Protein chains: 4
Amino acid sequence: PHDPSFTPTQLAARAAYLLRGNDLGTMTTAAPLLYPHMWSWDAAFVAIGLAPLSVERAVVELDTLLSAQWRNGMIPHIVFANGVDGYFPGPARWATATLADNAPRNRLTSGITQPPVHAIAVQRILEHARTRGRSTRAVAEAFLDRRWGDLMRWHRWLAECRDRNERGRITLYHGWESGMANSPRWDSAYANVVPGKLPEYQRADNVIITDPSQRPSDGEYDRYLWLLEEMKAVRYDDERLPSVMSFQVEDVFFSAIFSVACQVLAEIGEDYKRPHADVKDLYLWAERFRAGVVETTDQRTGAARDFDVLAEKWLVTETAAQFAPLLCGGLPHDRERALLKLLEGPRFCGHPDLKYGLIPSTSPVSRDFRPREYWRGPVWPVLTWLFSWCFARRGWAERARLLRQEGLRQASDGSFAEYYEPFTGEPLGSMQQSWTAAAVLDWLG
Amino acid sequence: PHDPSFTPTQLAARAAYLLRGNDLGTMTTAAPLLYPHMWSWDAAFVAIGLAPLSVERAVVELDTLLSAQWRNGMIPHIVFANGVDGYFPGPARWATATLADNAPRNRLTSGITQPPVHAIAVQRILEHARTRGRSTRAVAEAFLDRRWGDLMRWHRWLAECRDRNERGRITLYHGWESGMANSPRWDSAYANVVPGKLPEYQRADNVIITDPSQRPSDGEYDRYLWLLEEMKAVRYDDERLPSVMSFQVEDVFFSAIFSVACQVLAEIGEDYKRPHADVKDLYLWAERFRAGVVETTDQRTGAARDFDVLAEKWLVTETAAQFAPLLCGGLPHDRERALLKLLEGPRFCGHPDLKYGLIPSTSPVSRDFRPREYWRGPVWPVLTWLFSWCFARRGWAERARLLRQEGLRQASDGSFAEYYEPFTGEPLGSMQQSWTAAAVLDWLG
Amino acid sequence: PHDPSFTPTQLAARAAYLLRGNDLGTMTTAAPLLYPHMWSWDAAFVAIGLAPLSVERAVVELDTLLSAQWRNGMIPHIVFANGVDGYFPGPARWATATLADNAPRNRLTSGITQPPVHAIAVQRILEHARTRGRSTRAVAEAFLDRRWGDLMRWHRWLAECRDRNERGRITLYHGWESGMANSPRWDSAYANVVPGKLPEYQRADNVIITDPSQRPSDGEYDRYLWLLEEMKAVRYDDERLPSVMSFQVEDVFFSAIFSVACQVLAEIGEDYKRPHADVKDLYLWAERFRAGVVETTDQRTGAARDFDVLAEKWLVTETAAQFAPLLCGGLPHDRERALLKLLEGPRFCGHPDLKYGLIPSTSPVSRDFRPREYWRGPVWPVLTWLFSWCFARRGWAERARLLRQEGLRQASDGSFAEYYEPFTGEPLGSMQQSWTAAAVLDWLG
Amino acid sequence: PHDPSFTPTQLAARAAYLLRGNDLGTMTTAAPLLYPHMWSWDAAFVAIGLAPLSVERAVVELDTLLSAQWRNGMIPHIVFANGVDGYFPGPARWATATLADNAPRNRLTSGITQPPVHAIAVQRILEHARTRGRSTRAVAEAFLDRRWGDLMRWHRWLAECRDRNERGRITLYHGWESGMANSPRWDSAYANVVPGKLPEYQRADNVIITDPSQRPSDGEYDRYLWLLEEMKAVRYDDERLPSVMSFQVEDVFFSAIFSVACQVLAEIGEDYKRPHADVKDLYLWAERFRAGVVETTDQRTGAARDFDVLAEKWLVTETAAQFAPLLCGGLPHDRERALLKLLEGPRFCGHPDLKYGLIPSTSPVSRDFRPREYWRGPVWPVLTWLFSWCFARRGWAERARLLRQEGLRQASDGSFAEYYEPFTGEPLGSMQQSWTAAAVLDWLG
Ligand SMILES: O=C(O)[C@@H](CO)O[C@H]1O[C@H](CO)[C@@H](O)[C@H](O)[C@@H]1O
Ligand SMILES: O=C(O)[C@@H](CO)O[C@H]1O[C@H](CO)[C@@H](O)[C@H](O)[C@@H]1O
Ligand SMILES: O=C(O)[C@@H](CO)O[C@H]1O[C@H](CO)[C@@H](O)[C@H](O)[C@@H]1O
Ligand SMILES: O=C(O)[C@@H](CO)O[C@H]1O[C@H](CO)[C@@H](O)[C@H](O)[C@@H]1O
């Protein structure tokens, strides 16, 4: 009618209603239909959104994810719900159950990883639990007792197996591992992926999201699915991926997230008297990946570049990933001021046509910008949340507040959209996306 | 810790989280374990609590309840969840499936009724829907098209079959039909219930609520269960209940609720162009039961009395039911002022030991008062909500606001208790009670 | 930036900041410059806005107004601030200090009256005081002791001297007494006001509001000032005014306000044990003016008409005054439904081009509608407040809530404008208008 | 009644009402009667509280303070209101108008200084102005143009004249300069202050605060006033004070504030293109005083010590000043963790008897603790605000949020007390204290 927005209490109520509605029992789907399984970094954001509602159930969410952790420490990016269809590529296509010696016996999972935001969710659970009294603190502390080792194995696998040369950057073998498979970041690396005899398949994602402008193309999916074939042919063996994979990139945004997560997990380890050797290793990785991120940065603007390991070239694109060094710190004073100027100026948050003062996934002034197309332009509430939380942690209280305020204004339609059109504010992707509700729940306090 | 209360957004979020958690699919249980089925007047309050979250799902809740309506128009007070145990008396004990010719074929139900608050829930659904735009208005209007006749049959059954002498008061054959089975209101009528050979049974309610001070006694349950035997022996036939039932009371609070509900449903009928004959009948019943309520009232204080049909005597007790005339109107000016003075004074809301300025189910100064014992004293959030809504509808904006404010203060522990100790505020009865969350959700706006 | 609206806490703070800034010490100006004096019904609304801030200062505001009461009971519509210029007509033009035998010795005032909303402010003060404990209740009760007699003499002067024929409607001798001097309501009465030798004058209002479209015309001010000459010629004598005034109208909106105010003051009198004869007179007047308002109404639509006493003619116009019967009650059921349909429909709150669901001062479809011009069309926050408060007192809780919600949305720019353009929401008239801040303060709670 | 607390909107409104009520025109008194003049660091906090209400008036507050700046750059701690009495020592006792060659011609002031929080207020003004559009940004930028040089001269006077030896700590000649004249911090320095012939005087502070337990003793005031005699004897000459003053201490809390203020002002200078040499000096001083603060700290616990320059002795006490290093940064990792453990533990925020999780001015377990006595124990809302703002700037978002939440809980009585009893929450000192209202206004947002 005259304004279809919701009040803060109405919005918080609807966000919690959604998150419980996507709960299958011990895992929350990332969306009702498009993503009807557990996703790894979504599950961390879901736990953040559950923490104000039930510390016990937030802990269950991470327990379920960690129960699917591979024998070598990798957290796979999908934990499939038993008997659930409607998502492709599904467990039959990954075939990790029959081909991956490290895959868990009692869960079906994908064969690739996703960004290590999980320590941040643990910190939010602990902060909520400490406000709730003894029995709730005991729940969160029992979770640490039970899962500290698994969290360490996850970070160690990243540091040792995806940074084999100790360059302080994480190597990815699939664009899906960045969280942003169709980002302009990866276009030139995908151009060097030439599928062989790719087994026939039918997409499911664009049956649910039928507007073709909102999802990747068939040609992109052919390359996404071919990379799976290459992993399967070597049975997902870490030692063989560098020799066979047609896509090998160092992801500077994933790397900065890992730097932050190591520092966060290290602080948790000190607070809860975890083994000193573990805390020492976490701080070492935090510093190594901070330095690895800074090494990539533009000498004028501070913007961070990804790296194509096969082509041996810096990937220079105009996306939100450029702001990786803002997450983890480490830039010299003058270059971080330049990077913040880029963030706030007309190429990103200050673009004059934006409905909200938020960070588009791709700069609206880039030739690669597509305002509807998944990670090629739309504004993602999950990125707003991650940037706002990391900015508050840098001490940039007012910058963080402004992102939270605009994110709540954007979410006040109650669509809990996966992403939003940057100019019109139209909800895009899946509606009722779990991590969009989780951002709103964490923000509203 | 220093204050374990929740903010308004945290509380609204937790209330919605609870209501979705008690949703079995198309019905919401009244509580997780103590009441693991659909109850009739609880379902109306659940629909009120769902309306800010999903008009579609609020409508589903009433559709499910009305699908269990008996062939003669009676809405039974329990609609059992298929395959669910843990509540006594359960479907086997009622035996309406085999003995009640009017019971629905496709639902298991109890054999008695409960207060007709359902029109009030329809009004709240309609008010929410009108703020939400065309598609949501169409959902609520389709519900009226589908269920107006059933709602009329429900009111007609009450008016014709439970007020056979057109006295403007509803006759009950079980204390459970009042919603308040152990109220001091009914003690002298129960004293005239003498069980014959009562089939052996085991309670379930005091397995879940083990503190004996919070639930009725075994002796009370023996009388509750014997009344079932009397109904079963005549196969729940309306025409035979007056000849056989050992408990027959005119419930003045139920009667006042019915007066209000008739007026509310009549206004809905006018607004949505329902049949004129129906609207005329609803207004006639609204006036008849208003007059029936006023006829019972104390000539000094305005307090309303129940009536024992078998003993032919006015039941004079000191409970919240005395305030029935405040709900429906009709008292002369001077006597309603006296009744409000009683409400606000030291026998009820103004009692000096109360933690919150709320209406205890029994006056703390009555010899019958028990601060823990179900309907014999505790403060019930559902009654706070009903009184506050009816008071706002009388035009008593500040009185209604004060009840809402104290009700939210009391509920801010997030226990969503079934009822609360009036002096200490201790949560009692079931935790996570659906209609307590619904009151909070409606209030918070 | 992207959103120049204030949060509820920011807006409440700015509203209180404004009200204290317009405080001269013991009186609050109606605006900083346009209305740099105390106005009568503005002072009632200011007291309502002060009640949540300081019951003591709210009481002072009404004490200051009543200290200016005329010896016959009239509350004049302007109490001039000593030594303050910049408003015309000012004290020298009214000349009540030399001509009006009933004017107070110690205050400079105008010589006409304004609507009796004062009892409503007393109710709000009492309601706040009762939530704030004994010392604050004592302040408000002491005000009742000190000023009950003055309030009675105000209501009695209205009932006996402006309703000489006991028709239950208030006669006015100036459009300014209606609050709405350029309302289309008065156009045909003004058309029979033929000025004689009118002494020269210079307007001050359109020096401060320079946009000519927002204020009445010079021709209209000539008639406003000529009526002052007619009053002055008979020394403002109540007994002579009917013989000489060229403007004599029965104001149905003023009459409905008076009915409400009498009923409100009667209930205060009952609650605080004021003399029985006063309470009885107040209820008698409430009923008399309720009936007088109903007598004006169209038998189909319920719309209330004003009456031109000199022409002996019903004044049929399409302004917010038509809704007078909604404030005081009394209409038959069918007629009130019809009037509510007019209010909510496309001629008023339902007009498709309105920015906010609010009541414009003149219907946008009326030929007399002017969207910028004072009382000929703009939306007035003070009317929104008065309608919402009276609607809640009728029991129309949702209708009242919707007006409050839209009024807060409109006021969220922080301009505290006198009135707003109905289609664009542009702030018009004076900024920093005291009764717009008071409405916001009362609403926000 | 049952709950005398105010809602967030009511509290924000009352806080703004108070601040406007203490406004004399161009200066805001620190309290209505106890402190009926402008105080220096109070005026910074008042400007912070005014920024959400009127950027223009917030700027006026700092313009008025800086118009009283001494010719050598010192901002004096009191700017007296013309013709206002009731505070002692007043202008005649200081005699700066006749004795101090650097005192301003057009203002009566004291002859000592106070902590340099002023840059923090400038930052908050700028942050508000940037959310309010171009005309308001122009007001704040014009203030920078007009007053940047004065702010530089204030910081330069501190750095060059109160840190003559470039030790990175500020020397004080009076306990009043610390803000906390009766803090246990100064007891051993005061013990070596031996008054000579002290001219007779009559205290005013304990006429307004009559409870002797809330204010310093007569013996303490004799020493405070004797230090004024020593300053007066040398005409307040910066060059002579070290030779004559019986009280000379390095204040580590003042020093940490100065470090923060320099860094804040440097970032403002970079953002608004102020002279490079100024920005460079500001960063140099920020680093120098950060290091000077760290040099004072216990190597185990991180607790910061003050220094008695005359005794050449570290002053080891248990007050909130120990936490100075948390404001400015610089501690080694292990030492800062230890200091945070002290802050959160049973000697401060964790003490089991505190009503609120807040920082008392003296540790409750210290032998010097007095729960009512000014800076010897009470909880000061202004310190809560300063710690919370600095903590958020460190990146400690949850720690800052908890202080704000508890500070708002404590302030929800609406007394706006100067300080509060740490165990009972009783309001103490002056009511209606301006910087307590300003803290609430900044927090509520
Ligand atoms: O498009 C897909 O099929 C999945 C595959 O992982 O990715 C999207 O969907 C996932 C589930 O929300 C997210 O984790 C990703 O970041 C991404 O937005
Ligand atoms: O005690 C019980 O077993 C049930 C039987 O109907 O009654 C309570 O529980 C029901 C479910 O909440 C309520 O509808 C009733 O009013 C009452 O409080
Ligand atoms: O235009 C004027 O000069 C005055 C004359 O009384 O009226 C307006 O201004 C007055 C003060 O705000 C209001 O009381 C009136 O209702 C009206 O809007
Ligand atoms: O006690 C006094 O007379 C004054 C002297 O400056 O100090 C208090 O009062 C001043 C004004 O509130 C504060 O600035 C101080 O920090 C302190 O609390």
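The residue numbers of chain B are those assigned by Swiss-Prot, with the residues present covering 2-446 sequentially.
In case you wondered, yes, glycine gets a Cβ from its N, Cα and C as well.
Annotated features in Swiss-Prot:
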{"type": "ACT_SITE", "residues": "B:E419", "note": "active site, proton acceptor"}
{"type": "BINDING", "residues": "B:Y36, B:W40, B:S41, B:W42, B:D43, B:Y88, B:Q115, B:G180, B:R216, B:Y375, B:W376, B:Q434", "note": "substrate binding site"}
{"type": "MUTAGEN", "residues": "B:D43 to A", "note": "Loss of catalytic activity"}
{"type": "MUTAGEN", "residues": "B:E419 to A", "note": "Loss of catalytic activity"}
Cα-Cα, whole number of Å: B:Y36 (substrate binding site) versus B:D43 (mutagenesis position)?
10
Go through the recorded positions B:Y36, B:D43, B:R216, B:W376, B:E419 and pull out the ones with a Cβ less than 6 angstroms from some atom of ligand 2.
B:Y36, B:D43
Go through the recorded positions B:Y36, B:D43, B:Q115, B:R216, B:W376, B:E419 and pull out the ones with a Cβ less than 6 angstroms from some atom of ligand 3.
none
In whole Å, how far does the CA atom of B:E419 (mutagenesis position) lie from that of B:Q115 (substrate binding site)?
17
At 10 angstroms around each C-beta, which of the binding-site residues B:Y36, B:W376 has the fewest other C-beta atoms nearby?
B:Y36
Of all the binding-site residues here, B:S41, B:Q115, which one's CB has the most other CB atoms within 10 A?
B:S41
Which number gives the other C-beta atoms within 10 angstroms of the C-beta of B:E419 (mutagenesis position), all protein chains shown included?
26
What whole-number Å value do you get for the CA-CA distance of B:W376 (substrate binding site) and B:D43 (mutagenesis position)?
16
Just to verify: the residue among B:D43, B:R216 with the fewest other Cβ atoms within 10 Å, which of the recorded positions is it?
B:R216
What's the longest C-alpha separation between any two of B:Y36, B:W40, B:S41, B:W42, B:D43, B:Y88, B:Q115, B:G180, B:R216, B:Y375, B:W376, B:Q434, the listed substrate-binding residues, in angstrom?
20
Could you tell me the C-alpha distance between B:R216 (substrate binding site) and B:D43 (mutagenesis position) in angstrom, no decimals?
19
Take the C-alpha atoms of B:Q115 (substrate binding site) and B:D43 (mutagenesis position) and report the distance between them in angstrom, rounded.
10
According to DSSP, does B:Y36 (substrate binding site) fall in a helix, a strand, or coil?
coil
Secondary-structure category, per DSSP, in which B:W376 (substrate binding site) falls:
coil
